[PDB]
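Below: the structure, in structure tokens.
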Amino acid sequence: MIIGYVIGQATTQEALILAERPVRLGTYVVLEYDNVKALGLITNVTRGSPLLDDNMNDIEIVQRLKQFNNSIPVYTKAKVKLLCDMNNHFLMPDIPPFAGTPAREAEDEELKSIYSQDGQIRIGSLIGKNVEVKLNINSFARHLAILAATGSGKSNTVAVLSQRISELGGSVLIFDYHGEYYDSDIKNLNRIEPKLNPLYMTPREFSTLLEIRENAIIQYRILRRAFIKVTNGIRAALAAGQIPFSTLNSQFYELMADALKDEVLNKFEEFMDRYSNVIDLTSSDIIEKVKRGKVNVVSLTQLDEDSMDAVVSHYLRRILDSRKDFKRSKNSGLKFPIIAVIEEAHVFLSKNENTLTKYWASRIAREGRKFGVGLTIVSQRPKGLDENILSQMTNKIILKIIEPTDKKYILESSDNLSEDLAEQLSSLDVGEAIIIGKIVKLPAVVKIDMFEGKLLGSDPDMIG
Amino acid sequence: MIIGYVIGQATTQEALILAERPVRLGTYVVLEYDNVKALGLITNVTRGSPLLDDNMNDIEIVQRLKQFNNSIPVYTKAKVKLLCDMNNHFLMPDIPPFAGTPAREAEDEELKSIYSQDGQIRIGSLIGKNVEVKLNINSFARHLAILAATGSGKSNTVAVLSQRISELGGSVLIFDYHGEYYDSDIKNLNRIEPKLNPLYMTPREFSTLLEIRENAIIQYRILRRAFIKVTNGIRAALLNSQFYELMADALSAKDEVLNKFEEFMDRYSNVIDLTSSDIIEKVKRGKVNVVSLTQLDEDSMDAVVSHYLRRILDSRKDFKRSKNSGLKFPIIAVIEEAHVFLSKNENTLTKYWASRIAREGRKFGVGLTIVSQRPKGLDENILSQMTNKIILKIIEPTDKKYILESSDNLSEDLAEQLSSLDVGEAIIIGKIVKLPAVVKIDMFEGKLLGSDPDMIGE
Amino acid sequence: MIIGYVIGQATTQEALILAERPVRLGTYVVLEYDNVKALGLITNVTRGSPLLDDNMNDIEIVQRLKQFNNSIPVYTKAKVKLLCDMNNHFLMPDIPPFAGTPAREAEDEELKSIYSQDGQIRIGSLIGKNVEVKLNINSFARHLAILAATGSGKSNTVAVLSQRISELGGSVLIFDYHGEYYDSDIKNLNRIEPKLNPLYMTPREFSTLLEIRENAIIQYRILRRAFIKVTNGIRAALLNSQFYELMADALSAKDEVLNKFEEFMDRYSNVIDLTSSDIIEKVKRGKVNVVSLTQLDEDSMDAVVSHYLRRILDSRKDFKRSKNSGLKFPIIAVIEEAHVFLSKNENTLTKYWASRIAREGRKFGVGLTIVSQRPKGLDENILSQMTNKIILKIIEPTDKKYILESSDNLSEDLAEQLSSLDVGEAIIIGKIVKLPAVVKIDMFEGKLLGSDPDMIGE
Ligand SMILES: Nc1ncnc2c1ncn2[C@@H]1O[C@H](COP(=O)(O)OP(=O)(O)NP(=O)(O)O)[C@@H](O)[C@H]1O
Ligand SMILES: Nc1ncnc2c1ncn2[C@@H]1O[C@H](COP(=O)(O)OP(=O)(O)NP(=O)(O)O)[C@@H](O)[C@H]1O
Ligand SMILES: Nc1ncnc2c1ncn2[C@@H]1O[C@H](COP(=O)(O)OP(=O)(O)NP(=O)(O)O)[C@@H](O)[C@H]1O
Ligand SMILES: [Mg+2]
Ligand SMILES: [Mg+2]
Ligand SMILES: [Mg+2]
């Protein structure tokens, strides 16, 4: 269906069309000229009048014109981002379109050829069209950033993605900040409680939690000797059957307090006061608690800022080290690839702050691909995310962003986002998104499916 | 009532109108074209003339025209922010309006459908229209920022909001900087004196007050042991002098702890009270609880506010976890003069616990409200977590810029119109509203105590 | 073949052409005027119409014109970067081209005279033309940076280059991040496992790994003495367990050294091997030597890469000085995923020794090649020493800006055209070429192992 023709100046990646039919953001269009089949995306759309223009100042003339019938000339103009040339193996158009080049609505066959065949995980469909958008699953190892303003559909995206992946036999680990997935009717759900077991920690890790640097050789020595001593003693006592699980946490407190000098002691006691609600030597390792083909969800719902940081960083570290061990030995460690999802990531990943999660998020961002560990970060404040972590997020599902410095922030943290695409992020609607990265073959404007279930609310009763 | 028609260029979220009737900021308008019923908000309004334009240089010609009768053509133009499409489930208009599209005043029933039904707490009405605006009370868990220039109506907004919330059985904790609410005829008032009880402090908190932390590892050990020992003993028996002498007994390192302890008892003497009950017990449900900070210094104030904030957060946390301990009802903490506590170039204790509530509070039924006149003197991390924002008159663009970059739901053209706001007028964004609202805030029917003292005396 | 004529304004390094034939980026053109034979490069190409311009608003008029036959006038314009004057010893054109100066396609013989004769290593051919581009191999001592967005052909460039160099008897050391080259059918392949041998470490290097430096002066003394003593003894006898127990014997300060030592043997257990020979002996001349980093962690990787880099540099240095010791042949070290090692907000060991090679390497026959997709995540001091640069598709202007400010031989208009590059296409600058080259890089005829793992499993 011919909806318009090319007018004015055009380059190899941008053109202007005059339309005969109404068009809008997210509309895909084909421009055929020479041996070039140029796929274009409608971005900006404006309407005007040669008669009733900006400098029209007489209201009475307009009122008279209304008394008549369709006696006013109007136009519709639309900017077109030229994506590729379908004739030349989907490369860039090597020649601009001629003025007068007809622009037609893209066909289902063409769109499905691009957005449905190279993908496995369905995220939704194109706007207006009946074309399913499928994401390439292996490309998730190149990590994902889900960004949007408040209430635009970040968590709905996570829910849909987690479900479809699990249905494809994939494994996901969601850190649930508000308890949205933990109390939902999502399929393949695997509930995990936040526990910190020192028996599955390293002395390095235990030192970091106690805010003890490893280069602090005096304190670290005292701590490492003591920690190894007490853990070994407890394990030997469990094998000998001389420590009941009814009394295992308390014993660990007193044993460590005995094996320890004042700085280590101060930080250790503060560690047990600050993380009391989390420490559990009875709890199994997170690796055993994580199930394949399941949407594994860790509840952070009744934890504080510090406790959250400690739990997530531990599980991240455990996952990464385990996946490494599996690549090396093939007879131990996490046997299947996993995708870790950090909700409310701007709480953990700020640049002006140094949390434990940010360190291990960065590690996974640089290593995770080699060990089958994909990372997904979800936030509403892009500029509150570390540049180094955001820039390593190759794949990006960006819903509505209206704050301009946020747009620029995503642009400078992306290597595959164009400024003219970023300029239309404010015109996005709830559930609509611009999807970039290797998860798609070309930049995709998508309507994301509504999660068939029902996620728990995050807003509590403020009256009672 | 047709007030104008669409002229010139139009997008899916902005249009230009030529008006036949006088219009102003905050006027809502309907644009019906095709199958689109577009709600739009009038922002900038300009007036001009094709005859007496900017380049008119002859004063004698103008004077001659004045002797006649209406021989001068004038126009009124207004930019319209296209909010939504009421026909298509209140989404964005998917197509721009045609030039010549008539613009009518929005109907009361329509505006009331958007700004009254999804809300519970009344803040006031729209500008020009007779439509009450009701705010979603549960959305306050996403925290609130009341921002304005000096004398624009920040405390009046706090007064009205605290009242309506209390009337619905809601609870508010106001930290009163100037003593404005404490001796007022506000309804459901619950007066609270600023008290610091060491029996409800943590070794961390008590050590910080004595300025003993990492700078003194030895002293911290001595202090923590002594403090835990003495406090346990006092609680077990179940008083100020007793606590002093007992602490002085339990203690060159011990003298260093003792020195700072004696000093601590001097600097915060006007606040320390072991007879006083925990803040959790003094707070009443369905009441406007106000702590008077009127006669405290920076340090005592910071210590009290941070303590009560920490206690509130920890109690509500314990309640979600155990349900057999802690604060049983949700509360909204309100910090007046927040730029004093939340500056970035300073590190106060209140700032730590405000940020804490800003990140955790939603989960435990603790809402945070910050009231201030210096926006750029508010920490980015705390201001950006204030999802809801009641923004009154701001004329400094760098202030606008700062608020804009700390919001994820504020538009540039809306922030551009903050300077045309008047006393009592505000732009309201967040989940407390269904759509961005330009509102006339009701005048508090009570009487807040004045903030400016007599600078002469008698 | 005349493809256009010069119109409008022209300088000594830029001109505007009206074209009769379709043209594109990377097309070379000759401008003959006066005594000047000017080589020019087509960068930006635009199309327009005097009739159907930007302000065309009537769709019915356009539709009518379509019913006719070629009743619409169109134009094609292209900006041309004036490179040199082939008549005047390939210097800059000293005079602008006249308007109406005909522009012809450059001849194969001419292009081959510039891009084939001063080079040895073939990278590919020019865009549209059938002219092979050969790179100067000796100029690689001025180091190389391969920069592009994700999936543009960085590793394909590395693969091709490593092959041709090896075929000419050149030596390459690739640090393989994803294990792409290690199990591939690339020619002259020499597989190397990641090993750390303390017998080839310095007391400085071994101390840094144990995290013992200025933070522990006492421990550093104890450690250095022990390490030197034990290593000397082991070398004199001429093994892992023996080194462990001997070091454990030679050693509260000694326990502090011992604690960090035991931990060191745990964290780098998968790498430590005293049986392994020095990297200098494992490297073969005329081979593509590849170290597999596929199953290492950040720390082990950083330790291995930095160690091999340091060993290479020091050996080549000793060889220039003594000629009776050290690496006897020049080598080119290639760092894949360089933004992981060379970030500015981080201080890795590889970063120190990359910078070292970047400043010294030219003198000792050690070339450095960095491959990455995040340019602004590369240290300015290291990137600016990369004289030669193969820049493929970059669409982010701040990335362009960053590459531009780290180059001394990249022009703004060339950097402005980086976004129009395609997969396999590149802008090549440096002494490896005689003139800035827009090139189609050959597809590696072999097969690199994939980098993306199965994210589902079986
Ligand atoms: N694809 C979608 N289609 C339709 N409605 C959607 C879609 N995604 C989200 N919504 C709705 O939009 C609202 C926002 O929900 P949610 O998915 O949690 O967004 P959010 O970004 O996580 N909100 P927040 O986390 O507080 O910033 C809910 O009412 C959803 O039902
Ligand atoms: N909605 C309103 N309508 C009419 N008058 C109002 C309104 N709100 C406040 N006022 C009056 O305007 C003046 C401003 O005082 P106030 O309400 O305290 O603003 P304020 O911003 O809190 N002053 P300050 O805190 O010192 O910057 C007072 O006389 C109020 O009674
Ligand atoms: N000169 C070329 N001509 C044609 N295809 C090419 C060329 N160079 C690379 N490709 C192909 O394009 C794709 C890009 O892969 P690759 O060459 O590894 O780029 P890359 O930048 O190294 N990917 P990455 O390192 O993850 O950012 C692969 O399918 C290559 O086979
Ligand atoms: Mg969410
Ligand atoms: Mg006030
Ligand atoms: Mg590569």
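Residue 1 is the first one shown; counting continues down the chain.
When the header is checked for method, it gives X-ray crystallography, 2.8 Å.
Placed from the backbone N, Cα and C atoms, the Cβ positions cover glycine too.
Feature annotations, courtesy of Swiss-Prot:
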BINDING   B:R142, B:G151, B:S152, B:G153, B:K154, B:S155, B:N156, B:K440, B:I441  ATP binding site
MUTAGEN   B:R142 to A  Stimulates activity of the HerA-NurA complex
MUTAGEN   B:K154 to A  Lack of ATPase and helicase activities
MUTAGEN   B:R362 to A (Swiss-Prot position 381)  Severely impairs ATPase activity. Lack of helicase activity
MUTAGEN   B:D452 to A (Swiss-Prot position 471)  Impairs DNA translocation and destruction. Increases ATPase activity
Under 8 Å by Cβ from B:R142 (mutagenesis position), same chain, sequence gap 6 or more: B:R362, B:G367, B:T387, B:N388, B:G430, B:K431
Of B:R142, B:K154, B:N156, B:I441, recorded positions neighbouring ligand 2, Cβ under 6 A: B:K154, B:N156, B:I441
CB contacts for B:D452 (mutagenesis position) [other CB atoms within 10 A, all chains]: 6
Lowest local Cβ density (other Cβ within 10 Å) among mutagenesis positions: B:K154, B:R362: B:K154
ATP site span - longest C-alpha distance across B:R142, B:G151, B:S152, B:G153, B:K154, B:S155, B:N156, B:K440, B:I441, in Å: 26
Alpha-carbon distance [B:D452 (mutagenesis position); B:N156 (ATP binding site)] in Å: 16
Cα-Cα distance linking B:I441 (ATP binding site) and B:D452 (mutagenesis position), given in Å to the nearest integer: 23
Sequence-distant neighbours of B:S152 (ATP binding site) in its chain (C-beta under 8 A, six or more apart): B:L392, B:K393, B:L421, B:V423, B:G424
Entries of B:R142, B:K154, B:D452 (mutagenesis positions) sitting next to ligand 5, with Cβ under 6 Å as the cut-off: B:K154
Coarse DSSP state, helix versus strand versus coil, of B:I441 (ATP binding site): strand
Neighbour count (Cβ, 10 Å) for B:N156 (ATP binding site): 20
Other CB atoms within 10 A, centred on B:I441 (ATP binding site): 22
Where B:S152 (ATP binding site) sits in the secondary structure, as DSSP reduces it to three classes: coil
Alpha-carbon spacing, B:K154 (mutagenesis position) to B:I441 (ATP binding site), which is rounded to whole Å: 10
B:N156, B:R362, B:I441, B:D452: the recorded positions whose Cβ falls under 8 Å from a chain A Cβ: B:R362
B:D452 (mutagenesis position): secondary structure state under DSSP, collapsed to three categories: coil
